[PDB]
Amino acid sequence: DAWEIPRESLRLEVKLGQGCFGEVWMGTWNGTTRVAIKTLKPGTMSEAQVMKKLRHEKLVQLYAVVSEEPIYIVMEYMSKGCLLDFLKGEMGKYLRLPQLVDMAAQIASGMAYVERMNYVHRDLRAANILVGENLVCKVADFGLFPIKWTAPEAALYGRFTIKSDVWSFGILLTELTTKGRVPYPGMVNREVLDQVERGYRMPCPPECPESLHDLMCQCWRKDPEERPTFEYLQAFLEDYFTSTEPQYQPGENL
Ligand SMILES: */C=C\C(=O)Nc1cccc(Oc2nc(Nc3cc(C)[nH]n3)cc(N3CCN(C)CC3)n2)c1
């Protein structure tokens, strides 16, 4: 493969995190290109062909690999990290509804491409979205309980579809509109399981327009196939402030 690279071409400069499966680093590639490098611990496992052939402006791009152990994965670099941390921290404070809805439109657009390609994400949530400069957001972490973000069919009967991802997108919309709070505040996993089965849904977060909550509630319909597509979600969010909320005026937090 042309994607396979020499081990000397990667400088691992800054350790970013460490999870169960390995590490993540900001680095350089061929001395010129900024990159993110994920490291698989040897023993953990032994798909990037898929990821080579998943190209979209709003999906973190695979750039290069090292396929014999120890494995290194080279990727597009998203400077600001986690969408969840970005929402909670010093940048949360200034984001208003137009920035957040535009962000949601990006992630919709990445998820619309995943939809066209007949793939399933399975863990769509603010923790698995990466942010770059100028509030660019991209879907990441396709190849790996978050029951609060997981549709009932999926959590209960392992029925994971693009429509279970739509459900998670409604949940993500609440994360954006609350600056990253955990959904169902004060509820534990079983409390949530039990309540959403009985018809309970998160209410309109403070300052969030009702037209948006409405969209969230379409995403949380009992029947997977009654939920909208990502092509619909994207288009609605893109056109939001002309077609749906033309009289939006700034508030204290949204
Ligand atoms: C929400 C939890 C979470 O994801 N935290 C987190 C902890 C440690 C490391 C990371 O990865 C990480 N990645 C990037 N950029 C990246 C990864 C890939 C793949 N492509 N691009 C950036 C960052 N950060 C940079 C910004 N700082 C302020 C914090 C970490 N972290 C995620």
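All chain A residue numbers match Swiss-Prot; in order, they span 258-303, 310-407, 424-533.
Method on record in the header is X-ray crystallography, 2.3 Å.
Any Cβ shown, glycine's included, is placed from N, Cα and C.
Here's what Swiss-Prot has on this protein:
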type: ACT_SITE; residues: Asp386; note: active site, proton acceptor
type: BINDING; residues: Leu273, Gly274, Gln275, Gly276, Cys277, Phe278, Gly279, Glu280, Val281, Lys295; note: ATP binding site
type: MUTAGEN; residues: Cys498 to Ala; note: Significant reduction in S-nitrosylation
type: MUTAGEN; residues: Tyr527 to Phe; note: Constitutively active
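Nearest by CA distance to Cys498 (mutagenesis position), out of the recorded positions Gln275, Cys277, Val281, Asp386, is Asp386. A gap of 16 residues interrupts the model between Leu407 and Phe424, whose Cα atoms are 12 Å apart.
Around the Cβ of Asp386 (active site, proton acceptor), a 10 Å sphere holds 16 further Cβ atoms from the protein chains shown.
Ligand 1 lies within reach of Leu273 from the recorded positions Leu273, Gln275, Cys277, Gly279, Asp386, judged by a C-beta closer than 6 angstroms to any of its atoms. Note that 6 residues are not built between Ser303 and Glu310; their Cα atoms stand 10 Å apart.
Taking the mean position of the Cβ atoms of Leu273, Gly274, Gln275, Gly276, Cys277, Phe278, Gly279, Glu280, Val281, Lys295 as the ATP site, the remaining residues of that chain whose Cβ falls within 8 Å of it are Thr296. Highest local Cβ density among the binding-site residues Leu273, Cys277 belongs to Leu273, counted as other Cβ atoms within 10 Å over all protein chains shown. The separation of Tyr527 (mutagenesis position) from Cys277 (ATP binding site), Cα to Cα, is 44 Å.
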